[PDB]
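Enquirer: Here it is, the structure in full.
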Amino acid sequence: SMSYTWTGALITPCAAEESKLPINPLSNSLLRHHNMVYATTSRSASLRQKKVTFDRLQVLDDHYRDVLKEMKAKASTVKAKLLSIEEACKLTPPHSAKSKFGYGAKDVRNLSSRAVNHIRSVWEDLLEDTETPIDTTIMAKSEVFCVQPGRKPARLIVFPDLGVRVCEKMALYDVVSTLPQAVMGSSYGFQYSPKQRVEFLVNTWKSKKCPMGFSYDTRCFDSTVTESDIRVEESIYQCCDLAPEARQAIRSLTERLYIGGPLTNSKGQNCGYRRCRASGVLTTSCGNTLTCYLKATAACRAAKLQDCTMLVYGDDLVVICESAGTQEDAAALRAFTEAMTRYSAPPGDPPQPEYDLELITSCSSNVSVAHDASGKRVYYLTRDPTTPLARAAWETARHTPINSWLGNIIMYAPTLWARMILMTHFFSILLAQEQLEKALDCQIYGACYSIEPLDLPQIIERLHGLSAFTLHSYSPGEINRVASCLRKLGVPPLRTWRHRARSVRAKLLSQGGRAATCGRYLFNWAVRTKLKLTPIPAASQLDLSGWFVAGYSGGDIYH
Ligand SMILES: CCO[P@]1(=O)N=C(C2=C(O)[C@H](C(C)(C)C)N(CCC(C)(C)C)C2=O)Nc2ccc(NS(C)(=O)=O)cc21
């Protein structure tokens, strides 16, 4: 079966599409090579349509079936609740795509009678009709990148109407929030804050006599997900204790939405048919994580990899195991790839065995080492800053729904690039515009959060510990990756950022209050006569319940 079939109608935009970085003094202070930065548009959609459209080979074996039974035995411990209409409505992002049936996200959030009435009729239709395919919209996603030494085509998103999305929450929010950890335990990546993630990786690595690890990159994961995969996923959901309406909603959503369905473009034209995972549904993250875990765990057994520990974030997979020696690891890994290939999940680039933890990439990130105020080694996660910086420049010049920069500051807070460049740049702008107090939207593990920049110190402390504000003596490799990135993009060198930060820090300290705390903690690296930093009282008091429970990419979730 084909992942997609197409009619010939175009994937169309619903408004003008910007593709060039504007020439703006605020973005230009950060990044001068503006022609290197682009945004994708619907104009490249057909290139992506070609990449994501292919026949799927799938042969299931005893290892797969054994693993699946083990996962279902754990799912059987779960009791999931049906969410009320009110709770589902309050999970809807304020700017979520309006319904085609005369109401939008604001109305959903306000519980207006039209929205509520339409959501109830959608729920009742899920209970009564177990087969009719549910409509979806296909759109090209606009994302910002740096040009390569050419251009990435737009990614495609597929999502159902607002009424359906609210019903998905009712039936499945509790399931997708609870079941993955119940099934996958320590392997489930969305449960970990950044410090907890680094500790898991480092401890797993140090728990092996002679560790070997690898990442495994599936080509076009969503498109490799077969109808069988999606029914297997439902078989796992169905092991939960479920309200009978939830049980029917899940069965109906699985047949009418998740397995596939018709695609309509923005103009209302029939565009094609999907027989693979939709990116824009509540179960995308959970389903992808279960599927990846199932396939990878069974393939580890087929390959005879010894004492495997996996970390899974949707389609993103890392495996750390005991080395059997260079040649035998190389052979085992190739056997792993062939087993995954049989399960429909062939690799983009063949996986490579790695004998150094810092050379393994999970979620484009690697572990690196710096030192705290006392000289003690601290492990932290980092990445190549090229895409974060390109995106930060875009978001400086253009008001954007989700601020990637804020997510990058929060999650990569210990890195030299987030600290020296992103904090300096964005605090400088917020100070000048007197917007330090204005709540901004970002996305953390797929969910949308509204965050005030002035709360950053206590958010960073909780997620990373106080060492985040004292790291120094970064590794030569990391320094040289940042420095070469800055040269490439026309970003001023680190010495310039140090000068700018000292100025920002003084203005913050002069303001007192929460702004002075930002100066003291976020910019202590900028001064030689350091302030002695103690736990922020507000940190222990922060409600970070629901931060690192699950992933919700594509799932239209707001907290
Ligand atoms: C696509 C973005 O949504 P996700 O839930 N979010 C992340 C994720 C983060 O939120 C952050 C952020 C920097 C983008 C803010 N980031 C870095 C986290 C780390 C510092 C602990 C390594 C992520 O990987 N990482 C993700 C990784 C894989 C998937 N796979 S999927 C589409 O099958 O659900 C999804 C996600």
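Numbering, chain A: per Swiss-Prot, residues 2420-2568, 2572-2981 in sequence.
From the backbone N, Cα and C atoms, a Cβ is placed for every residue, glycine too.
This is the feature table in Swiss-Prot:
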- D2639, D2737, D2738: Mg(2+) 2 binding site (BINDING)
- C2785 to R: In strain: Isolate pCV-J4L2S (VARIANT)
- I2824 to V: In strain: Isolate pCV-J4L2S (VARIANT)
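Tell me about the setting of these features in this model.
Expert: In the three-state DSSP assignment, the secondary structure recorded for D2639 (Mg(2+) 2 binding site) is coil. Cβ neighbours within 10 Å of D2639 (Mg(2+) 2 binding site), excluding its own Cβ and spanning all shown chains: 15.
All chains included, 17 other C-beta atoms sit within 10 angstroms of the C-beta of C2785 (variant position).
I2824 (variant position) falls within neither a helix nor a strand when secondary structure is assigned with DSSP, and so counts as coil. Within 10 Å of the C-beta of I2824 (variant position) we count 16 further C-beta atoms, all protein chains included.
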Enquirer: Enumerate the residues of the same chain, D2639, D2737, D2738 excluded, that satisfy the criterion Cβ within 8 A of the mean position of the Cβ atoms of the recorded Mg(2+) 2 site; list them in sequence order.
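Expert: Other same-chain residues with Cβ inside the cutoff are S2637, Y2638, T2640, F2643, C2714, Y2735, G2736, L2739.
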Enquirer: What is the Cα to Cα distance in Å between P2568 and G2572, where a stretch of 3 residues has no coordinates?
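Expert: Roughly 7 Å, rounded to a whole number, separates the two Cα atoms.
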Enquirer: Just jot down the residues in the same chain as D2737 (Mg(2+) 2 binding site), at least 6 apart in sequence, with C-beta under 8 A of its C-beta; none if empty.
Expert: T2640, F2643, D2644, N2710, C2714
Enquirer: Cα-Cα, whole number of Å: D2738 (Mg(2+) 2 binding site) versus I2824 (variant position)?
Expert: 22
Enquirer: In three-state terms from DSSP, label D2738 (Mg(2+) 2 binding site) for me.
Expert: strand
